[PDB]
Amino acid sequence: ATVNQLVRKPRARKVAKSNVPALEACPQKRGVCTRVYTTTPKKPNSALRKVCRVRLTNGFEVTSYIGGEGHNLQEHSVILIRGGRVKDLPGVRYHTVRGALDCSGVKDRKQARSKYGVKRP
Amino acid sequence: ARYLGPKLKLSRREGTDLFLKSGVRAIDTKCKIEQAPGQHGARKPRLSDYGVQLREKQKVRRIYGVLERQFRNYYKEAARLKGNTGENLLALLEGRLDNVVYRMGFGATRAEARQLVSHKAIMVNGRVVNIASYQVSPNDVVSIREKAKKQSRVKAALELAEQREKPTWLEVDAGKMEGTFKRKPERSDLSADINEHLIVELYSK
Amino acid sequence: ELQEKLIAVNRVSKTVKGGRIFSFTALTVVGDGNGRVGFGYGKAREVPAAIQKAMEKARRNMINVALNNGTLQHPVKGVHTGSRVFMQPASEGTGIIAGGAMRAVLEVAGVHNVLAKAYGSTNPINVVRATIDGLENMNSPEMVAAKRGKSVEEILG
Amino acid sequence: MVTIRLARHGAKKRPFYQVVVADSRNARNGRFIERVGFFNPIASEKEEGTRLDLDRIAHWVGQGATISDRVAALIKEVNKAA
Amino acid sequence: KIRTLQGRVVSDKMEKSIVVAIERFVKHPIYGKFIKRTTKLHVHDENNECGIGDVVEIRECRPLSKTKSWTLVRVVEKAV
Amino acid sequence: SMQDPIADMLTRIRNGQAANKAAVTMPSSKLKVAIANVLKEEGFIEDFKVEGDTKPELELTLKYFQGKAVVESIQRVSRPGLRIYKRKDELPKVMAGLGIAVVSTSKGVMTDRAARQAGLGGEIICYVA
RNA sequence: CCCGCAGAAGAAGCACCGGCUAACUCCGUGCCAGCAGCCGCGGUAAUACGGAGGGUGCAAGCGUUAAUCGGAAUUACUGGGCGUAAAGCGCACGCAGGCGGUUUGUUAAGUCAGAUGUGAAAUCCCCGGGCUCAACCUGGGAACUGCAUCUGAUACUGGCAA
RNA sequence: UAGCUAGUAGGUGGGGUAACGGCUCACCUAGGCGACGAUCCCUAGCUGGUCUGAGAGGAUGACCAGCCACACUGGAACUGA
Ligand SMILES: [Mg+2]
Ligand SMILES: [Mg+2]
Ligand SMILES: [Mg+2]
Ligand SMILES: [Mg+2]
Ligand SMILES: [Mg+2]
Ligand SMILES: [Mg+2]
Ligand SMILES: [Mg+2]
Ligand SMILES: [Mg+2]
Ligand SMILES: [Mg+2]
Ligand SMILES: [Mg+2]
Ligand SMILES: [Mg+2]
Ligand SMILES: [Mg+2]
Ligand SMILES: [Mg+2]
Ligand SMILES: [Mg+2]
Ligand SMILES: [Mg+2]
Ligand SMILES: [Mg+2]
Ligand SMILES: [Mg+2]
Ligand SMILES: [Mg+2]
Ligand SMILES: [Mg+2]
Ligand SMILES: [Mg+2]
Ligand SMILES: [Mg+2]
Ligand SMILES: [Mg+2]
Ligand SMILES: [Mg+2]
Ligand SMILES: [Mg+2]
Ligand SMILES: [Mg+2]
Ligand SMILES: [Mg+2]
Ligand SMILES: [Mg+2]
Ligand SMILES: [Mg+2]
Ligand SMILES: [Mg+2]
Ligand SMILES: [Mg+2]
Ligand SMILES: [Mg+2]
Ligand SMILES: [Mg+2]
Ligand SMILES: [Mg+2]
Ligand SMILES: [Mg+2]
Ligand SMILES: [Mg+2]
Ligand SMILES: [Mg+2]
Ligand SMILES: [Mg+2]
Ligand SMILES: [Mg+2]
Ligand SMILES: [Mg+2]
Ligand SMILES: [Mg+2]
Ligand SMILES: [Mg+2]
């Protein structure tokens, strides 16, 4: 406040950072993948949540949650990664896309199959 | 483009008669009207402020046979134009060719009038027109060509127009199946039931 | 000429030696549709008992409001507690574009077309007192002409 | 070289030529000093079709500017007294 | 008439040359407040006529060094 | 140290009306009389004087129609820290034309209504609701 | 573009359905498997998980992801604050800087008022014209909130004055 | 990122440029820029506009159009208005 004070030092706009460093306004990004493993989540949930240490094409190393019941990933395997935090596992801020490249679709999913990359019967 | 499904189901959801399954028969009373939208029709809706606005828009859509992408563009046109935004919406919906052909009597239902327009039967100012969404300006002369004139899906449907209200703004000859769109449609003439106020709200946010 | 409606219903706790005992807090508004508005809070053990209790307070607590045809005279702030609030007269076209709770108190009053935004907090109880703070404070040229000992045409024209 | 010529605007298969005074080096729809009406070859016997401001042509041609093959025909079309 | 931007002298230690700080009281685009802003120039003069701390009229002219594309018309209200 | 006297004049009016008081004395000036003569001629203040020859003192006599005060609200606009000047068309109409903005124009201080008919603009001194 | 020819003939998905937000039950599983934009659902009667029927909204598109503004008066000039929520330097003196009591001059810098040329064309907004209609195209006008100079007004701001 | 700058800043004279000018040599003079941000560092073609917003702004500058810059990297001149 105080108008002369703002002439001498203008309003510094609050630069809200992007949650996902997949970078360059990218929709998705490839990853060669390492260490497909499992982790127990925060307090109120309790389960064994699937996850893989993805090694992105642009140099970064991330953890991606693998959705659905059952998956194809093991150690390596080239996978497409989208954005989307889980709000359960602390730090896992990406989602492994199913159908795309080597992560195939989940078996027998009739309802909701754009997510999870499954075709018609 | 169109609904192409169970038509009389849509009348039960809203409740009021949408003139979908009208035809040669006058009144339905053959569907358990009002109290059976789906399976759980014994249930009664609480209905919020978003609901009442949405159900009004959904009703006015299904009466005229318009989809939301096309409907949203009709709203934007009404916002540009002068006067009351609510009365302009209904003026543009009534100005469609398939709707004017239905009001003339050349088509027992609105889906019949829509297909009758589409199949090169309807002529207007000497020009053949295939578009339902053709915006009919005032002082026109819609008519049927001699190929489709006096066939067995028009003379039967034209007898229903005797029973109908018959709007003031248009005239029909009913001799050589000729029509004359005289002036634009006013609010006070038609409707007298469906609400314009609630639809203007929904899109303003 | 009744015209009455519910804005919100909020459930509140007491907490006693035993456990905790819930009571519902309604909030109704009433108005003739011609410059008479009243809100009534009301609170009871049951929900339908609360709104019927709430409607009795609102009927007795009416406030007179002057207005031009079917809209406000001039733009008006109406601060109360947290909700600062704002509303502008607008033209014969358009409809009542305002927030929930803030629109209820408008539409039942008599106004048919205004702009309005609820700055600060937007608590259903305070925004109703905010609008009615503004609408009670608002004044017509017939008031102001007599107030300044002059004339209605000379001030306006 | 300043030249009075057609610019070619409009949609695919439905052209609309903005007759315009520009330098020859400059592109078809490039810079110009100012326009001088328009041409449309798909009007038919109706109200409007072609325009050409005769006063501005007397300014530019009187100073020094060429008239292209099509615009030469439009000055013949409007006529002097016919 | 011809151009004549007024301005106050800052220094003269240059030989047939001067530095003038023109004053202009333009407002801020955003905030609306009228700020006391400077337009600092150099100006030509036949001999070191003007000294320091005085108002001066200045004309836009031919370039006559690198920078210094302004000519002194005359002095108004000379130094104390 | 009393930087703006015009703001201070308007506070004595504002805090005068809240207090329910008839007489409100203060130091006078050229501009204080020019503002006061607009407010009397329109109708917020029933009469005023500028007694004291050598060392002037301006006292106002404030208006109350009901028990409620006549001056609803009164605000300095073109304050000395941030001056405001407006064009012919851009002169603000307070309370949609039942409330006045005192404006210092080239042809003396006057109301915003008078500045339209005069055909000019200037420094908007203060709003008066 | 027009005419005829044959004949229901060739031509519908995919999200979601606990609240925010329009839309419900039944089986399967039992803090497991899984969902999710926030709150959160699952511990043997799940409207939130998986399937099933029904429904809702979109429909030749629909969702998901990313990206920008918006809502955010959550960088606030219009339009926020600073006793206790984040926020008064530990307290003075003071240079540049900002701001300045009051009266009479002049003054044309701010200021305002007008005038002139410029503010490329498209784009935008208003009314027309043309593709069967619309996108799309296009005619005219306003608009181009400005900018520079010129001539005034001289209350308020500033200079030099008394 | 707090001091930078030696043809650096200005003169007189000669040369050079289509043209003025440290454009460039020759003295002469020790100034010029800087808290109304020089220097240094990072990032970036700019504008008409576009998107968004009630507006003030905020973001942006694909496509259509004006200007600049570049043509395997670094450099140079020649021929020509
Ligand atoms: Mg479509
Ligand atoms: Mg609550
Ligand atoms: Mg509660
Ligand atoms: Mg081209
Ligand atoms: Mg040629
Ligand atoms: Mg200016
Ligand atoms: Mg130079
Ligand atoms: Mg789901
Ligand atoms: Mg079960
Ligand atoms: Mg589900
Ligand atoms: Mg904001
Ligand atoms: Mg705050
Ligand atoms: Mg506060
Ligand atoms: Mg504390
Ligand atoms: Mg604290
Ligand atoms: Mg302290
Ligand atoms: Mg400090
Ligand atoms: Mg201190
Ligand atoms: Mg001190
Ligand atoms: Mg000081
Ligand atoms: Mg000063
Ligand atoms: Mg003073
Ligand atoms: Mg003079
Ligand atoms: Mg002007
Ligand atoms: Mg130019
Ligand atoms: Mg333009
Ligand atoms: Mg347009
Ligand atoms: Mg145009
Ligand atoms: Mg044009
Ligand atoms: Mg023209
Ligand atoms: Mg300017
Ligand atoms: Mg200027
Ligand atoms: Mg004179
Ligand atoms: Mg004078
Ligand atoms: Mg003075
Ligand atoms: Mg020096
Ligand atoms: Mg906003
Ligand atoms: Mg490209
Ligand atoms: Mg250049
Ligand atoms: Mg080269
Ligand atoms: Mg050569």
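Here chain E follows Swiss-Prot for its numbers: 4-83, in order, are the residues you see.
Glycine is treated like the rest: Cβ placed from N, Cα and C.
Annotated features in Swiss-Prot:
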VARIANT   E:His31 to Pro  In neamine-resistant mutant nea301
VARIANT   E:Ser68 to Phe  Prevents 30S subunit assembly at 42 degrees Celsius
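Counting other Cβ atoms within 10 Å of each Cβ, the lowest count among the variant positions E:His31, E:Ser68 belongs to E:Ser68. In the three-state DSSP scheme, E:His31 (variant position) is classed as coil.
Across the structure, E:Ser68 (variant position) and E:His31 (variant position) place their CA atoms 33 angstrom apart.
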